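One structure follows; several queries about it will come next.
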Amino acid sequence: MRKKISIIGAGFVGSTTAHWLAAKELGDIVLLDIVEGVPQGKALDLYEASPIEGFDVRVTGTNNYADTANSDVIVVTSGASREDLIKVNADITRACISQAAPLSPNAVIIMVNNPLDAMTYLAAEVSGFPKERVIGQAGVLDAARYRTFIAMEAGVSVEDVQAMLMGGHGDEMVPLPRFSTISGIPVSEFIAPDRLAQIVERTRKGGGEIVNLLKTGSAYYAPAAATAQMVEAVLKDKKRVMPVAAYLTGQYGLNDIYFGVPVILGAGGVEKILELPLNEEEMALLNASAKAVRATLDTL
Amino acid sequence: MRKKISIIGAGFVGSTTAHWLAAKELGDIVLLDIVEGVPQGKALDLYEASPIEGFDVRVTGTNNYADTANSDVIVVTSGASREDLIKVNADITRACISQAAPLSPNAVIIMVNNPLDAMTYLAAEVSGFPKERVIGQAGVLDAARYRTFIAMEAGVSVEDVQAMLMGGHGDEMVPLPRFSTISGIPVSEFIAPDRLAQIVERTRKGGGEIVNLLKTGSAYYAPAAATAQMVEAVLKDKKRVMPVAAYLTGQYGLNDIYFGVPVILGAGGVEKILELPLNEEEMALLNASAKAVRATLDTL
Amino acid sequence: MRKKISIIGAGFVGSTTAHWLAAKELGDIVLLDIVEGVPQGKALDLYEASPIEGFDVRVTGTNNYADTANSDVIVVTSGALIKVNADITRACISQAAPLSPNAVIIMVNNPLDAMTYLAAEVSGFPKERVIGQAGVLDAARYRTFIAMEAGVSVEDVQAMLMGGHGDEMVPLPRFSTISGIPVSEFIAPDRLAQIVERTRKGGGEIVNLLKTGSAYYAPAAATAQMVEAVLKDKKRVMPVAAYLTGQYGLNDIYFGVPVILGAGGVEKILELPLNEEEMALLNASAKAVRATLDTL
Amino acid sequence: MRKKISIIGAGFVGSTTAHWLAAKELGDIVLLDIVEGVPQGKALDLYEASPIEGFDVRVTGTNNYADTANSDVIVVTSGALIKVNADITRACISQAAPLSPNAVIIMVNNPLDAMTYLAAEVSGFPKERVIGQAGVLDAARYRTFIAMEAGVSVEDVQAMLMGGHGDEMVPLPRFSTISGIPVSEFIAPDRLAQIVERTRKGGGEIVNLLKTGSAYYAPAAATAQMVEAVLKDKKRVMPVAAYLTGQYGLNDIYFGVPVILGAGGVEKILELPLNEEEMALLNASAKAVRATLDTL
Ligand SMILES: NC(=O)c1ccc[n+]([C@@H]2O[C@H](COP(=O)([O-])OP(=O)(O)OC[C@H]3O[C@@H](n4cnc5c(N)ncnc54)[C@H](O)[C@@H]3O)[C@@H](O)[C@H]2O)c1
Ligand SMILES: NC(=O)c1ccc[n+]([C@@H]2O[C@H](COP(=O)([O-])OP(=O)(O)OC[C@H]3O[C@@H](n4cnc5c(N)ncnc54)[C@H](O)[C@@H]3O)[C@@H](O)[C@H]2O)c1
Ligand SMILES: NC(=O)c1ccc[n+]([C@@H]2O[C@H](COP(=O)([O-])OP(=O)(O)OC[C@H]3O[C@@H](n4cnc5c(N)ncnc54)[C@H](O)[C@@H]3O)[C@@H](O)[C@H]2O)c1
Ligand SMILES: NC(=O)c1ccc[n+]([C@@H]2O[C@H](COP(=O)([O-])OP(=O)(O)OC[C@H]3O[C@@H](n4cnc5c(N)ncnc54)[C@H](O)[C@@H]3O)[C@@H](O)[C@H]2O)c1
């Protein structure tokens, strides 16, 4: 039987994720939302594109969690002062997870809702799922923006640029230029220190840069691509090495917390958390980031 | 030098078309709109997804027609009572074409704006381009919905279903079940007459079906996929046989009019208009459709 | 756990089938052969291409059947006339089938129809899970000649046909279209007749050119597409060698017929409304196929 | 008008390169060879697979150089030691180059570096448009062994290396990473040393297995990726045999170095900060390459 992917929240990120996934013909897709008509319409529209692109994937829209039963992967993209933001997203996340988790006990849950690290922590607590199967998408998106800026500046193919980073988005991000390369060569060999610093800065503010341009909306093409790549990693058991929000039990000196770290991602979800040897400067950035993430967790 | 694709109108259809195209790595894409920030933001967002998907295509947003200079293909997706609709879209189309056409004299123009046939006619008149290089996208979308419904009903792969039709959307559509097959076998062998009639009806109202579900918006995934397939046909010179709005000079007894007909589409745009031998019933449908299209043209 | 595909026979068709399959990243591939070194070498070579093309699939070569255990699909391309191939086929299936009880077997060896029938008898598998590849290849050649003649995209040409290869083939120009439009609308009767004849002799044409070898690119592509249909349950409508129980008036025999191919193997055998002319061709073909069976 | 790719030499590497290229639908392909029938047969066979895979590219086989006219890229995979291949290379380039003055030539024949140098001399083409494929293949093997050992996706492993094949290869583990992370973090020193050695002997390993043949799947994939880099101006960063004018302290010679490959061919030669240990290896390798050149 085909793999089954359920996407909770048929907004810009959710429907765009469905688009990236359908074209890959990875499995059947279920788009769920609380708003009537929206998920059914977007699903049917995407589905009607199948004869043109040539993919045989069933794309259905629904308002009933019963249709997400026995999903292999669950993608949560239903999220919406700072304390109010947390409360609002916590209620939505709790509601989404408590109704979906029980119907797909063997599924891997991929959270996209912000505040990312906190919501992923909540999703694990509410689902009761083994920690390795509840992860958050954040690092892959930030790393993609970073890689795009590098390829653009260096004048090289985006396929030959790799990068690893940690933490969350914005101020919570932990950039690691030392761990970025172009075909195995340090990026510091292609880009001067000052320009590289500008690129790191642009990466931290990357999400806001899109917001300031759209005025009334946030990014969705890259966030969905990032989310889709993680879904593919699990379904095809590719063992991708990427930065994802995972539950830590001592790594980097952090415990009882979800934090963006390097992992091997496969069919079993987080199969391994890599512990990189960070220098003094890098640890300073990680500690500052960990602090902010911890604060958000405490508020939650 | 890479091929260059300019998309006029960075709304739902325009930006989604860019998405389908970027993933195919067909050429550099320019997204233009009159609204500041929107095209730049959507382009940058899509562009930042490139390292994840692995495509090396430059995706830029702009408000200046100067950036669409020397495009190989121009896609127009900037369109918005019935007489007022025509007037409104005619002004937009005229404005878009008069500013873009002169900067890309060798380009093929693919119109998507409604009323499709009329706007394509206007685009040809305003551009002064040879008629074979100014076509409209309509038939491929309707045929895709038709094919999707058949594959779904028959229980077969969407890759083995083919269909040809004529006319425009809705009431102007000319369904041709006789010219639809599953791996060379007439669909009438898989689906009873009554169910087939229902499918034809659903196809005629296919666009409205999405509208009634979204409430505040029309379809874009399939329309963009249909538009992208036509762009690919031209750039790769694939000689696709598909229904597109083309300028007729006697075919089917029609003259001085853009109408949805079967054509061979390649690098030179419309390389041949096929003349199918229609039976009495089919001709009745074509004449009724031609009449409505002519009326719209007269109003214009 | 990824899907598992075992290919018995690491020659031209088998290794090329591994190539088409690997690029699609459909599952892990096992290449088996009786010649030592050959499968290990070809598998490793294809495996080393993975970082360049970006596919994550294990390609392993072996001489041990134990490695093909729990395969989802078994492709047999090890044939070398009816005696030689029958012994080879019986040897391959008897050792493989027991280790993968839930697999779908796709036969490619010639004589195709008879060997598929044999594989079904030897494996004890339900008839719907033992099929042969033949029609997809012939149709592919036919579609190529049509596209070339009409000057249209190969993606817009479809065709159905029945029977076996060459003289046993049952052409059906009537059941071939370009974007739903009859091919008769693009190509005149005499030219169409020459294309059908070239289709009948398609295999021989390649042999006459290569001299020492037989075709493998198209045959392998045809086989891979069938494998994909099964693994993704795409329900492709294609001509394949299937076990008939009355369809077309034929019983107890494997014959090339149109089917809906999915995860359950042959999920449905289509019954085309053949006219008298087309029915005569089928009867003659069926007779030749039955002869091979009786000899078997 | 689609791009045009001509492949001189329709053997294992050449025909397989046509396969990888066709599936990508990058342009029309011409397969040329001196043996009659062989290229025509392989081209037709691959062409007949087009309706199945859905690619619209003409694949034509020929024995006439006139058919390779106006190619955007010319791939040379016709080599058969320095005398034999030199005569073959001179024969192929002298007839092809004049008919496609704007083409980028990609050499695959061995000895790679010397033959690329010869092709440059014979064609009169700017040095940036005459390159050889060698490093992409070795790096591919290295990346495969790393992925396999670390147990990670082959898409997340990158590596740079220089020089030629086997003993002339210049490994640079220091310049290899997994998602930007040094491979040294995943694989210990002794195990890494064994992987480098297996990389040096990679070609020979396939030959010892196949017995009568040499590798072709990976070599062809490596060649196709370079062809793609040029046709789409992707600006890939890869090791290729390029003409040096002082870089690394080397002059008047073709040597495997890291370059940015695009439509203009070698658009830039990268100068890596090699330590003393790595510099010694390069000097030794350069010496062996120069020897081949002097003999040439
Ligand atoms: N940096 C990133 O990776 C990134 C980028 C953009 C957005 N995001 C996050 O993704 C989430 C969605 O962003 P968006 O732009 O797609 O938003 P959106 O407003 O377009 O879509 C959210 C959808 O969730 C649905 N929804 C709300 N409550 C629900 C419930 N209880 N059950 C099911 N569906 C429910 C809504 O009706 C809506 O269709 C947000 O949490 C946002 O912060 C992350
Ligand atoms: N049946 C089909 O194939 C189909 C399906 C859907 C929509 N359409 C048609 O496609 C067009 C766009 O639909 P949409 O849903 O993407 O709409 P939309 O409102 O999302 O986007 C239209 C975009 O055009 C831009 N625009 C307006 N005037 C412009 C001008 N003079 N120059 C440049 N840009 C301008 C707007 O600012 C807007 O971003 C419409 O004409 C619509 O009727 C056809
Ligand atoms: N007309 C068509 O549709 C068509 C086209 C091509 C090939 N074929 C058929 O496909 C089969 C293979 O063709 P090929 O060109 O790849 O041949 P080939 O000779 O290159 O390869 C056959 C492989 O089978 C192996 N083999 C033999 N006995 C075996 C056994 N007992 N167990 C395991 N492996 C064994 C050989 O060692 C060899 O590597 C043949 O039966 C041939 O007739 C049909
Ligand atoms: N280590 C590597 O990176 C590597 C791997 C494989 C092959 N190679 C090299 O690639 C080349 C080809 O390898 P192969 O395995 O494909 O060999 P092959 O023997 O299968 O094919 C070579 C083809 O060249 C043709 N040929 C000979 N002289 C010709 C001429 N004057 N004009 C046109 N065609 C001519 C032959 O007829 C033959 O079809 C060799 O030089 C080999 O050393 C290098």
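Heads up, chain A uses Swiss-Prot numbers, so what you see runs 1-80, 87-306.
The way this entry was determined, per its header, is X-ray crystallography, 2.2 Å.
Each residue, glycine too, has its Cβ placed from N, Cα and C.
Just lifted these from Swiss-Prot, have a look:
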type	residues	note
BINDING	A:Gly9, A:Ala10, A:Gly11, A:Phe12, A:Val13, A:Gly14, A:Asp33, A:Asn95, A:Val118, A:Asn119, A:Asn120	NAD(+) binding site
ACT_SITE	A:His175	active site, proton acceptor
MUTAGEN	A:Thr187 to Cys	Forms an intersubunit disulfide bridge, which makes the enzyme more resistant to thermal denaturation. The mutation does not alter the quaternary structure of the enzyme
Whole-number Å only: compute the distance from the Cα of the residue listed as 'active site, proton acceptor' to the Cα of A:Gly11 (NAD(+) binding site).
20
Identify, in sequence order, the residues in the chain of A:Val118 (NAD(+) binding site) that are 6 or more apart from it along the sequence and have a CB within less than 8 Å of its CB; answer 'none' if there are none.
A:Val13, A:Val75, A:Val76, A:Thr77, A:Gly79, A:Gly142, A:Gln143, A:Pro229, A:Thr233
Tell me, how many other CB atoms lie within 10 A of the CB of A:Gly11 (NAD(+) binding site), whichever protein chain they belong to?
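The Cβ of A:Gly11 (NAD(+) binding site) has 20 Cβ neighbours within 10 Å.
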Grab the NAD(+) binding residues from the record (A:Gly9, A:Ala10, A:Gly11, A:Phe12, A:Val13, A:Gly14, A:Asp33, A:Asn95, A:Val118, A:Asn119, A:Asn120) and give me their largest CA-CA distance in Å.
17
Going by a 10 angstroms cut-off between Cβ atoms, which of the recorded positions A:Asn120, A:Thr187 has the sparsest surroundings?
A:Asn120
Quick one: of the recorded positions A:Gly9, A:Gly11, A:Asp33, A:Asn120, A:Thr187, which have a CB under 8 A from chain D's CB atoms?
A:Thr187
Whole-number Å distance between the CA of A:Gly11 (NAD(+) binding site) and the CA of A:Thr187 (mutagenesis position)?
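One finds 34 Å between the Cα atoms of these residues.
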List, in sequence order, the same-chain residues at least six positions removed whose CB sits under 8 Å from that of A:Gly9 (NAD(+) binding site)?
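For A:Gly9 (NAD(+) binding site), the qualifying residues are A:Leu32, A:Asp33, A:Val76, A:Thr77, A:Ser78, A:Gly79, A:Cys102, A:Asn119.
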Cα-Cα separation of A:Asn120 (NAD(+) binding site) and A:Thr187 (mutagenesis position), in Å?
29
So 6 residues are not built between A:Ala80 and A:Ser87. What's the Cα distance between them in Å?
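Unmodelled segment endpoints: Cα atoms separated by 13 Å.
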Name the secondary structure element type, per DSSP in three states, that contains A:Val13 (NAD(+) binding site).
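Reduced to three states, the DSSP call for A:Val13 (NAD(+) binding site) is helix.
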Of A:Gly9, A:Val13, A:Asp33, A:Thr187, listed as recorded positions, which ones have a Cβ less than 6 Å away from ligand 1?
A:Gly9, A:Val13, A:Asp33
Which of the three DSSP-derived classes (helix, strand, coil) applies to A:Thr187 (mutagenesis position)?
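Assignment for A:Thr187 (mutagenesis position) reads strand.
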Relative to the Cβ position of A:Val13 (NAD(+) binding site), how many further Cβ atoms are located within 10 Å?
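I get 26 for this one.
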